[PDB]
Amino acid sequence: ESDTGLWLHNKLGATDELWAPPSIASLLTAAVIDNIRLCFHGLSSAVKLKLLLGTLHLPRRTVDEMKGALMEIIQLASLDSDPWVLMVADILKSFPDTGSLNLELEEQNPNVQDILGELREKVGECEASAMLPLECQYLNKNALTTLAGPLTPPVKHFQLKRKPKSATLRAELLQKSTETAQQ
Amino acid sequence: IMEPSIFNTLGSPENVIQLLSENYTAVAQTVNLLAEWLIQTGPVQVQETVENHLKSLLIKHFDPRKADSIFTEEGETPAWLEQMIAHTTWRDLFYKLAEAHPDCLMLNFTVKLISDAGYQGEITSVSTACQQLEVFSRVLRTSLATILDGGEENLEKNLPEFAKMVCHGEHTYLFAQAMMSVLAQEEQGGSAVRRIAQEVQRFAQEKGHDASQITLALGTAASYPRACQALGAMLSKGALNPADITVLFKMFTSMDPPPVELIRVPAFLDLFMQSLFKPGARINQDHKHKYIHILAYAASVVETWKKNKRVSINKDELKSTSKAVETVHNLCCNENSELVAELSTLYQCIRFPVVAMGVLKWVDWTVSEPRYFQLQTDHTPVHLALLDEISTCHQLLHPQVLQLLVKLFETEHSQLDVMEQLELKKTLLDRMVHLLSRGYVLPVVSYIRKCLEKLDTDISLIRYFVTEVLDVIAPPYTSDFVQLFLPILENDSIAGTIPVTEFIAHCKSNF
Amino acid sequence: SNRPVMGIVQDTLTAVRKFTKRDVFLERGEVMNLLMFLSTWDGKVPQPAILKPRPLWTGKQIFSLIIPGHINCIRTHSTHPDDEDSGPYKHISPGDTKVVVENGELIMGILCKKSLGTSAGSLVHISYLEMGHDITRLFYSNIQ
Amino acid sequence: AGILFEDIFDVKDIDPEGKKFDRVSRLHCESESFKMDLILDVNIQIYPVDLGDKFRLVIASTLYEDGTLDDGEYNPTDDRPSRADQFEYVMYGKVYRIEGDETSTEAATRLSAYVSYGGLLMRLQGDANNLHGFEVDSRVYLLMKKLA
Amino acid sequence: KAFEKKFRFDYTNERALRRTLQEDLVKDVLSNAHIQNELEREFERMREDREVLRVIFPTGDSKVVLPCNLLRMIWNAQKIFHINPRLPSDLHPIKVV
């Protein structure tokens, strides 16, 4: 870092992409984030978001031993002016502690409360009729029934007059399988 | 002109002749006259084409330039814009006008008011929604309500317009992974929304989006450094490194259970699916035993999560699923034929659910390989009979079974003879009708309706499909099913060539 | 068939493929020896591709000297992947398999039958089309 | 002073697609002063570049400090000084294509400069202003020295 | 749509046309009704040529055998005259017509 503000303004100041690069981990060393203590408010909204979103990629052991600096950085983000930064800061306020995030908004952004509220009964009204998690596809019958309740059976769109042709060929592969196995 | 005419009590002399041109003369008189005349000539289309003529001329204006310096807008522009946004073509136009010049205080300030004033569903909001908090939360509420009442089919339709909004940046993604996770953690319908969350995570995995760092901390799986650090390298790298599997094996086996949802992540189990069920994956004995143990552990145990305590474990069904996965692993890796001889136990393994998508992926990596159908000689290949049994035993894999099977149906095998190409298509249609008997009705017939009405596939295959369907089904019929099936027989490219009488007799009674 | 009837063959073709590879670096004396088998050479030794640590020329420079005037060509090497022209590195070949001659200079690419044989649009074909016949005769002889 | 480009580069890749050539390895390098991606093909067989090496890359149209132009002819017995004296890897070539993110009515802000050194290619992507000196069909010298 | 986008000269977008041409040529193209009419007539003539080609080749192969290689000739003209593609040109489109 020749000048930290300008250097992050080149690396994370690309207005074209708000992505975070895979090389961000080498950029976010302790010697870099330590220098951002002095000059953080003058930095733009996009660089602040990309920097805070870069905290996720760092592993647990390289963060928790030095959690205080991150706690100070997110506290400095708690006083910011961009609402996106403010809300993620109030969400990421417990990331470097153990990784168990705040996972609730009842102190900032009063308008999202009605967003939660209007979906809160609608989700209950359409509990199992909406969709079933992909994890339960692999889980057995007892595990699926205990996890998300019993399966919803198919609607009887029609009756049947005789079995399809697949039954005969399935029986034929069974009888062939047994004779070839015994032979 | 209308304004530059008599500036003073005359006022230029040239402008007084310009006043004669417009004023309250032809420019105004004939406007009402021709507005009633084009109406009387034929007409509600007149006002629509009038508005179209205005709308084309509107777009030339330089809205982002003059609107920035005012900084006030007299209190949210009540004089002219507030009545304007209530007009359909104008409010739709405003979204188009915003895209030309983003990053402006005036446009982003004004759009926050129209979103809650009647435009709850903000169309074409791919980028505009990202900038503003209120509009993003509002359209997220609309999206989550729409997907919740849409059912199952709409998930294909709901994915692209909604999930692409978080592609601009990650800041729009973790927030879009926050409130619905709170809705998922509750016992009142918490499964379906975590389902769409994991679906979004999987789309992120196939669009290159990094979702390996946020979903682990969101399911409170970050409580242990070893578990989070172990799983992070697996999901980030995308491989089964032995160190993380060994620590997980010695961890979960002890009397200290991690959260069960971390080992049940669909991206992790799909990674196991890809790593293990591939025919070309060669693993030593010990690591294979640990892999099959992890899958069995991830698919057998019932646990009571009281948020501080849990005392529950099952070992027998873990052993049974370990045996099934191991035996199917042996069949998949050996590959040699003696394949037919192994169906005595293979269908027993088909009865287990965790194995069904394993053999499904194995079949996908087998049949998609070219010349496989050319190399095959049976009237019905054994792999497709395995998918028939998969369709019979279970119903959760039916979207995946149909997706693989239509992927095969649309495929062209140029190396094959044309008649065997048709007989292969008829075999795939035999799987269609088999799956139709197993409850997957509407998506299959929707595929057929698309393939016939829109595409130009062979009509013989459609005729074979309709004949098999009519010969296998019997009344009663639901109104949606006859609503979907009846236009096929009314196409008249099929009806004159050959159940049909019974169906047309019953359908008229139905509707 | 409106294509050149005669082209570079056998020993010259294999050796020019081995010569135009990106890894071929010629010492000074080797460059001196090769430069004087050029009948169309202007006598000015080109600046080396690598100046330091050691002066090394590449076979592309020498073949640029062989190619006459300012003919322009794009040709595709036999081992060229198809997907290379779709993804990144499309115009900076990791395999050096895209042949482009600009201002009569082989800026990149490895030469084969597709660019020096009898096929239409090859280097000898456009050399004949743009520079008459005697210049192309000298081109053939200089290559060999 | 004839310098079109100057930077300190770090390299974290060595032939990601695989070893295409024994004597040449593609170098995916990343800048440390600005935002700038460099793809480079070097002669490792005489100048071995290990992973994580710090090297100062300079693009100059003339090696000579005074700025007099070079004729593109080898002249080892030259008596003038050069910028090649302080740097330990110098290689000369031309630039065959400049690309950018320009639209029909917006300027390119992310330029790309494809430069070929006798068949050894180099691509240099990044911001337009630092690349603004590069122009097509111009001979340049790739100057490099390895830092610590 | 692609043919119109890639082959019809547009004299209504001042910004992009100023990007690709010198300002005096921009003024001459915009002011003249005659030049714009001639350019549109050329476009309609090449549209007629397009439908004639579609009549001639019902199979959609564009490969034909014609005397002068125009693409290589334009490349040669670019290289000989040291054409800078980044800069705007001094070539009047009506001169091309």
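We number chain B the way Swiss-Prot does; in order, the residues shown are 57-66, 74-105, 108-401, 405-566, 574-586.
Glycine too: its Cβ is placed from the backbone N, Cα and C atoms.
As recorded in Swiss-Prot:
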MUTAGEN   B:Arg291 to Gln  Reduces RNA binding; when associated with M-315, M-371, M-372, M-374, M-384, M-388, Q-419 and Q-506
MUTAGEN   B:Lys315 to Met  Reduces RNA binding; when associated with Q-291, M-371, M-372, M-374, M-384, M-388, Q-419 and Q-506
MUTAGEN   B:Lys371 to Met  Reduces RNA binding; when associated with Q-291, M-315, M-372, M-374, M-384, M-388, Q-419 and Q-506
MUTAGEN   B:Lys372 to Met  Reduces RNA binding; when associated with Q-291, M-315, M-371, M-374, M-384, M-388, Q-419 and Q-506
MUTAGEN   B:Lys374 to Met  Reduces RNA binding; when associated with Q-291, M-315, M-371, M-372, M-384, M-388, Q-419 and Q-506
MUTAGEN   B:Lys384 to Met  Reduces RNA binding; when associated with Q-291, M-315, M-371, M-372, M-374, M-388, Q-419 and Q-506
MUTAGEN   B:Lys388 to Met  Reduces RNA binding; when associated with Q-291, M-315, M-371, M-372, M-374, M-384, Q-419 and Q-506
MUTAGEN   B:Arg419 to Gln  Reduces RNA binding; when associated with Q-291, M-315, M-371, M-372, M-374, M-384, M-388 and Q-506
MUTAGEN   B:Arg506 to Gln  Reduces RNA binding; when associated with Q-291, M-315, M-371, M-372, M-374, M-384, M-388 and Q-419
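Features as recorded by Swiss-Prot, highlighted on the structure.
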residue	record	Cβ contacts under 8 Å, 6 or more apart
B:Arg291	mutagenesis position	B:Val312, B:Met316
B:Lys315	mutagenesis position	none
B:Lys371	mutagenesis position	none
B:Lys372	mutagenesis position	none
B:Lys374	mutagenesis position	none
B:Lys384	mutagenesis position	B:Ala361
B:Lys388	mutagenesis position	none
B:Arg419	mutagenesis position	B:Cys461
B:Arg506	mutagenesis position	B:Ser459, B:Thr460, B:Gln463, B:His466
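B:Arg419 (mutagenesis position) carries a helical DSSP state (H, G or I).
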